[PDB]
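Colleague: Next up is a structure, given as structure tokens.
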Amino acid sequence: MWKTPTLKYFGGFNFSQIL
């Protein structure tokens, strides 16, 4: 539920982590 918006809005930002 919290990860959903994390990969959507914060997705492009996670590029550093989810790289």
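The residues of chain A that appear here are 770-788 by Swiss-Prot count, in order.
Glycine is treated like the rest: Cβ placed from N, Cα and C.
In Swiss-Prot, a published natural variant is listed as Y778 to D, annotated In strain: Isolate GD01, Isolate GZ50, Isolate GD03 and Isolate SZ3.
Burial and contacts for the listed features, if you can.
Modeller: Note on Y778 (variant position): other Cβ atoms within 10 Å of its Cβ, all shown chains, come to 9. Following the DSSP three-state reduction, the secondary structure of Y778 (variant position) is coil.
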